[PDB]
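Q: After the structure tokens below, expect a handful of questions from me.
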Amino acid sequence: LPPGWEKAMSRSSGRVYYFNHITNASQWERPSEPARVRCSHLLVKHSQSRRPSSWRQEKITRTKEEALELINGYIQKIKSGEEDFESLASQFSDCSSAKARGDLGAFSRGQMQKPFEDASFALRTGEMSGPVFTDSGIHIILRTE
Ligand SMILES: O=C(CCCO)NCc1ccc(F)cc1
């Protein structure tokens, strides 16, 4: 029963699943620290972001609820294989790292905003987060190293 993870029950199907309250990931199978990790991310900003502006939009006006809907939609397409994380990050991430397919490079604890850092270090290599909230907006995080 690894830390961060809990058992839960599907409302629609009644089948057990597992949920991580640090990364907001959820999955059906029973789940399986380094100085540094490397992550990519897809950021969707909203009107309450620290700076409501990006390379995509001079004035970001979408609500925090609308931003969460967009994040949820991207997660669905990534999990179905219909779209690649890197493709969606390049097209739709409100972070300048979109130009690098979302790649932020490597970082230690104490550099990123805390909810982002905690989710990044709690992911296993290759694992992707659910929606992660920071003062910048809502993130999907992919731990690559
Ligand atoms: O430089 C890299 C990747 C480095 C090698 O892995 N990405 C560009 C970038 C990173 C963080 C940003 F906040 C904005 C842009």
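We number chain A the same way Swiss-Prot does; the residues here are 7-38, 51-163, in that order.
According to its header, the structure was obtained by X-ray crystallography, 1.7 Å.
Cβ atoms here come from the backbone N, Cα and C positions, even for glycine.
According to Swiss-Prot:
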- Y23 to A: Reduced affinity for KIF20B (MUTAGEN)
- 52-163: domain 'PpiC' (DOMAIN)
- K63 to A: Loss of peptidyl-prolyl cis/trans isomerase activity. No effect on the interaction with IRAK3/IRAK-M. Abolishes IL33-mediated increase of IRAK3/IRAK-M protein levels (MUTAGEN)
- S71 to D or E: Loss of peptidyl-prolyl cis/trans isomerase activity, nuclear localization and cellular function (MUTAGEN)
- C113 to A: Loss of peptidyl-prolyl cis/trans isomerase activity; decrease in DNA repair of double-strand breaks by homologous recombination slightly less efficient than that observed with wild-type protein. No effect on RBBP8/CtIP (MUTAGEN)
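Help me picture these features in the structure, burial and contacts included.
A: Counting Cβ atoms from all protein chains shown, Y23 (mutagenesis position) has 15 others lying within 10 Å of its own Cβ. According to DSSP, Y23 (mutagenesis position) sits within a strand segment.
Secondary structure at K63 (mutagenesis position), as computed by DSSP, is coil.
Its Cβ taken as reference, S71 (mutagenesis position) is surrounded by 12 other Cβ atoms within 10 Å in the chains shown.
Every protein chain considered, the tally of other Cβ atoms within 10 Å of the Cβ of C113 (mutagenesis position) stands at 22.
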Q: Do you know offhand how many angstrom separate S71 (mutagenesis position) and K63 (mutagenesis position) by C-alpha?
A: 8
Q: Name, in the order they occur in the sequence, the residues of the same chain whose CB lies under 8 A from the CB of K63 (mutagenesis position) and which sit 6 or more residues away.
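A: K63 (mutagenesis position) has long-range Cβ partners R69, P70, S71, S72, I78, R80, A85, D112, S154, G155.
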Q: What does the structure give for the C-alpha distance between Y23 (mutagenesis position) and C113 (mutagenesis position)? Integer Å is fine.
A: 32
Q: How would DSSP class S71 (mutagenesis position) in three states?
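A: Coil, per DSSP.
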